[PDB]
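Everything below concerns the one structure shown next.
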Amino acid sequence: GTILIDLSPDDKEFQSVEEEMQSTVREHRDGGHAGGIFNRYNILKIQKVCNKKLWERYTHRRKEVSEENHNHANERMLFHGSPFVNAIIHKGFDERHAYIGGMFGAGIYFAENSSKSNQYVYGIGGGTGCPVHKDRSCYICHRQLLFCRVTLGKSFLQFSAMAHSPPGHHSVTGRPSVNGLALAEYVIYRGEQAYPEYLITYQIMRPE
Ligand SMILES: Cc1cccc2c(=O)[nH]c(-c3ccc(Cl)cc3)cc12
Ligand SMILES: [Zn+2]
């Protein structure tokens, strides 16, 4: 029951989502090995993901978390990059979309930095790059990221140099404590705590 609604580039929703995408690009410690070398994107399309069942699943769980956390869902909009983006938008997030080897354990990971999620669009470590050219820094092939509504509830703070959530917590927050330019990464352990709200189709752009 998923439908995708194209947003117009004239729409303020399109513009606000694009700005979040572009403004959260950062340099990566791998020098672009996983995600490619770029400072900005060419946004080709932004679609709204509409699925009533998946939404109701999300808002049900959001209410539960909120009632366990002084009426505060601690909801964020975060990026998700994955080879399973087509499955996620149709069936929702679940245990099959977990990053089993992630630094905070087997959970579903999200980024404040769009360029962090970009590293995972072709798989862990960028896999073997785009399917057409086998290039992790391909400037031709279309990529997709999700911009997702995520319920963090009480988040366990991990200073950073499916499984269960730490007891008493609903998520983990990975706070960067070496790379001063990196934004936070987040992990949830239940698929119902995220809704894939926007599908963004883009290319990375070769620096001038
Ligand atoms: C580790 C991490 C930090 C911040 C964002 C992300 C992300 O967007 N995706 C992933 C990811 C997704 C799917 C698989 Cl199979 C592996 C890693 C991982 C990830
Ligand atoms: Zn390619």
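The residue numbers of chain A are those assigned by Swiss-Prot, with the residues present covering 952-1112, 1115-1161 sequentially.
Header entry for method reads X-ray crystallography, 1.9 Å.
Every residue, even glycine, has its Cβ placed from backbone N, Cα and C.
Here is what Swiss-Prot records for this protein:
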type	residues	note
BINDING	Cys1081, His1084, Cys1089, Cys1092	Zn(2+) binding site
MUTAGEN	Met1054 to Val	Loss of activity
Spacing of the two Cα atoms, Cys1089 (Zn(2+) binding site) and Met1054 (mutagenesis position), in whole angstrom, works out to 27
Rounded to the nearest whole Å, what distance do the 2 unmodelled residues have to cover between the Cα atoms of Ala1112 and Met1115?
23
Round to the nearest Å and give the CA-to-CA distance linking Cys1092 (Zn(2+) binding site) with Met1054 (mutagenesis position).
29
Residues sitting within 8 A of the centre of the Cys1081, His1084, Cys1089, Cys1092 CB atoms (Zn(2+) site), not counting those, run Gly1080, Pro1082, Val1083, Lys1085, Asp1086, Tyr1090, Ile1091
Out of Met1054, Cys1089, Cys1092, which recorded positions lie by ligand 2, with a C-beta less than 6 Å from some atom of it?
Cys1089, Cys1092
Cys1081 (Zn(2+) binding site) sits from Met1054 (mutagenesis position) (Cα to Cα, rounded, in Å) at a distance of 25
Other than its own, how many Cβ atoms are within 10 Å of the Cβ belonging to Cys1092 (Zn(2+) binding site)?
15
Cβ-Cβ distance under 8 Å to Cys1081 (Zn(2+) binding site), same chain, at least six residues away:
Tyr1073, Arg1087, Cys1089, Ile1091, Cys1092, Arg1094
Neighbourhood of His1084 (Zn(2+) binding site) by C-beta distance under 8 A, where only residues 6 or more apart in the same chain count
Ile1091, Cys1092
Hey, of the recorded positions listed (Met1054, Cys1089), which one tops the CB count within 10 A?
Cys1089
Let me know the DSSP-derived helix, strand or coil state of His1084 (Zn(2+) binding site), please.
coil
